[PDB]
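Notes for the one structure printed next.
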Amino acid sequence: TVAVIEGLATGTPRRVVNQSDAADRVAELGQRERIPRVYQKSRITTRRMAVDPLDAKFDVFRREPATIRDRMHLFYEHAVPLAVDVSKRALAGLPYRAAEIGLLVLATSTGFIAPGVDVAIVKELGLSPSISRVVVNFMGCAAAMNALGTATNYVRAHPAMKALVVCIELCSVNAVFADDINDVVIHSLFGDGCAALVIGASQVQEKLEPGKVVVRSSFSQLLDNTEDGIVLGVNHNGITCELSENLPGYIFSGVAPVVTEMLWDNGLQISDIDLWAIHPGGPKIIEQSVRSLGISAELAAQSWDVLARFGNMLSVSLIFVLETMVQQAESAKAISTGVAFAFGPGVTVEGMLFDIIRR
Amino acid sequence: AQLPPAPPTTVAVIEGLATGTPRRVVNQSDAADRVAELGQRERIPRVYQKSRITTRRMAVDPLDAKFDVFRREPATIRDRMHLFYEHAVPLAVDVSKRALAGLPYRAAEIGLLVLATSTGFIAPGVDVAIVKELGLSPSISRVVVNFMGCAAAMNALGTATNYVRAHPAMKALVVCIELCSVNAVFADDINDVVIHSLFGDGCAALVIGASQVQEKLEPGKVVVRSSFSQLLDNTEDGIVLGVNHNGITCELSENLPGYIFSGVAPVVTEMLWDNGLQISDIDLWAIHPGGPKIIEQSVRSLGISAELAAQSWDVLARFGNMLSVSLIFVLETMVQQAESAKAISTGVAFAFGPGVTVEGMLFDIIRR
Ligand SMILES: CCCCCCCCCCCCCC(=O)O
Ligand SMILES: CCCCCCCCCCCCCC(=O)O
């Protein structure tokens, strides 16, 4: 039996924020020379935001302390609509009736409330009240893989059932514009987004149709001594992320050994891979991932594009890249083989081997 | 023939189970008096003698001289999550070890670690520390389940269940850790006073594995026969969880017990029917001991003898409500002492999660 991504959709809040403008706007808020620098190296052109953190209204609110609760409600306010629309689209193409969707996995690291977006999706879409649900929080930029794994196991355990995977990330809702350098960095890289996957099980013999993605092998790797690499926390005025200057190096030395072993277990080499869905969390995250594998820089083309158009949307980013690859073939071969990976908190390398069926 | 692939035919079994809580024992009577000290504080004594709780454990002493200066300050949420991590790690590492202690499973055999909580939230969390502390494989699969409340042990267990049945050679480790004492605030409203009189601290872990139906399992093993979930119509306001500047909180509706009463019977009855059973066939009712009103209505809904809820009352009296952890404390008591002489006791366990979802399972405890 094989696990398949039979449906996929992505969405984003309508508001388009221009980095060139964001830079100017944020700078206005001494050593304001820095801001223009960090926004130039971001390699981001635009990112979507559910909320304009620099809006005259949110400005007063932003400067206030003890506002996480209000911010979590804001998260819910804007997340529900987006996740519903993106989930509806992920299913729009399949015939599956509500009774065939037995699991809903919701992943987020930017909002905490119960009942949450998962409950809203079940009611809004008309899914079974008896559908299984799991909410994956604080697994960061790599959550889509942890989520997909849960759906993969589910579907393999219940071959006649389908799973819905929804990743929602609304960073704009936690904007604070603090003084430190790390805060200035994430505020220049993070964006808003949503994506959903419809997973199913299929016989090996079944001839799948074009566009379908077979999840061949998933993998995880807690990297020794890198715990300070990616930190997530909850502050009185919002959720934060604290990236370590050592992260890109942790990435340079951690990606290659992991990927190489996993491929070898599948009789493949790095030079055999057609697609490299590298998590576009930032110029250096991509930069060092490519350097670790020693592959051509162009192989990360799809990853840079996503970063350029949406910035880092956390767990969502990886699925946008996958969509790009499902939409635009990189060769004329039937079936393209790719590898996807992103990085989680304890600094865990998370990924999968996958096949995109071209014809 | 594009039919669906054949389903795994193995059954998930809880092969290891451990329980644990911080060492500090808080006496409910003393708690009432000490909280009462914080016009007409008559409100405290009532909302305490009606709790049906004798003791509960706490990693932190909320009324301690130190914390009473920190307890009243705003914007302390970040420090409280660090407080959570500091106390959660030692306790979770210890309980996880106790659950694996008797099994011959080598580290490479444990392929999944599910961690559930609704009282923490931190970057590398408790899950990472467990793998490092117990020397689990760096490549183990991990899933963190937050804010699914009092019924999270079921969502977590279901995840381990699918994993194990999909990969029959591996085992899964489930860990529920709840540290309420870390979020103590002592606000004015009844809901807050009520929560602070009911919530306690605790930890529990399960070791899951796949088993072939003809295998003669040994006494104490628990077979997870069937699981179920049910979102109850128009009950969103029943169990509300949120994050405040001074800590995580839970807001319960006056209508909750009414949602429980009319929600339990229909779901439990439908699920048992799927397994050729009725409510009267069941030995053991592991009802989530969230509080007197929750146990109360669950039993009425089922139309069963109050004595069939002894295990649940016992846990509530000795530990208070430890959220996701409580259901597992309940299961351990049923394991340690048979309720009848029949070989193989059949039971149903269930708890309530936000949105108000009935979460539960049908199970078998092998006596001989
Ligand atoms: C789990 C980590 C959450 C990090 C949230 C960071 C929120 C601030 C950055 C995103 C919004 C930027 C808005 C702007 O600067 O124009
Ligand atoms: C996810 C729900 C979190 C609820 C946290 C409630 C914290 C206050 C109650 C627990 C501490 C009680 C301390 C006491 O009064 O003795």
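Throughout, chain B uses Swiss-Prot numbering, with the displayed residues spanning 22-59, 64-393 in order.
According to its header, this structure was worked out by X-ray crystallography, 2.2 Å.
Each residue, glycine too, has its Cβ placed from N, Cα and C.
So that you can see what the record holds, here are the features copied from Swiss-Prot:
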type     : residues                    : note
MUTAGEN  : B:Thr144 to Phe             : Completely abolishes the polyketide synthase activity with lauroyl-CoA and palmitoyl-CoA
MUTAGEN  : B:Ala148 to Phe, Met or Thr : Cannot be recovered in the soluble form
MUTAGEN  : B:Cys175 to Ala             : Loss of polyketide synthase activity
ACT_SITE : B:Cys175                    : active site, nucleophile
MUTAGEN  : B:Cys205 to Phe             : Efficiently catalyzed the synthesis of the triketide pyrone of the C6 starter unit and shows weak polyketide synthase activity with the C12 starter molecule
MUTAGEN  : B:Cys205 to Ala             : No significant change in polyketide synthase activity
MUTAGEN  : B:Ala209 to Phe             : Retained reasonable polyketide synthase activity with lauroyl-CoA but cannot use palmitoyl-CoA
BINDING  : B:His221                    : substrate binding site
MUTAGEN  : B:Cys275 to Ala             : No significant change in polyketide synthase activity
MUTAGEN  : B:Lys318 to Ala             : Unable to synthesize any polyketide products
MUTAGEN  : B:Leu348 to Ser             : Increase in the synthesis of the tetraketide products
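Everything Swiss-Prot records as a feature, shown here on the structure.
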residue: B:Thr144; record: mutagenesis position; Cβ within 10 Å: 26
residue: B:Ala148; record: mutagenesis position; Cβ within 10 Å: 24
residue: B:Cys175; record: mutagenesis position; Cβ within 10 Å: 28
residue: B:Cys205; record: mutagenesis position; Cβ within 10 Å: 28
residue: B:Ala209; record: mutagenesis position; Cβ within 10 Å: 22
residue: B:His221; record: substrate binding site; Cβ within 10 Å: 22
residue: B:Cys275; record: mutagenesis position; Cβ within 10 Å: 24
residue: B:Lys318; record: mutagenesis position; Cβ within 10 Å: 18
residue: B:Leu348; record: mutagenesis position; Cβ within 10 Å: 30
Candidates from B:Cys175, B:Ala209, B:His221, B:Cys275, B:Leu348 close to chain A, where recorded positions are judged by Cβ under 8 Å: none
Euclidean distance between Cα atoms of B:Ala209 (mutagenesis position) and B:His221 (substrate binding site), Å: 7
Rounded Cα separation (Å) that holds between B:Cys275 (mutagenesis position) and B:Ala148 (mutagenesis position): 22
Collapsed DSSP category at B:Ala209 (mutagenesis position): coil
C-alpha separation across unresolved stretch of 4 residues from B:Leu59 through B:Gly64, Å: 10
Neighbours of B:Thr144 (mutagenesis position) among the mutagenesis positions B:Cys175, B:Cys205, B:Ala209, B:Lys318 (Cα to Cα, within 10 Å): B:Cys205
Spatial separation of B:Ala148 (mutagenesis position) from B:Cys205 (mutagenesis position) - C-alpha basis, Å: 19
Close mutagenesis positions near B:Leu348 (mutagenesis position), where close means Cα within 10 Å, chosen from B:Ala148, B:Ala209, B:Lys318: none
Cα-Cα distance linking B:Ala209 (mutagenesis position) and B:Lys318 (mutagenesis position), given in Å to the nearest integer: 22
Cα separation, B:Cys175 (mutagenesis position) to B:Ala209 (mutagenesis position) (Å, whole number): 18
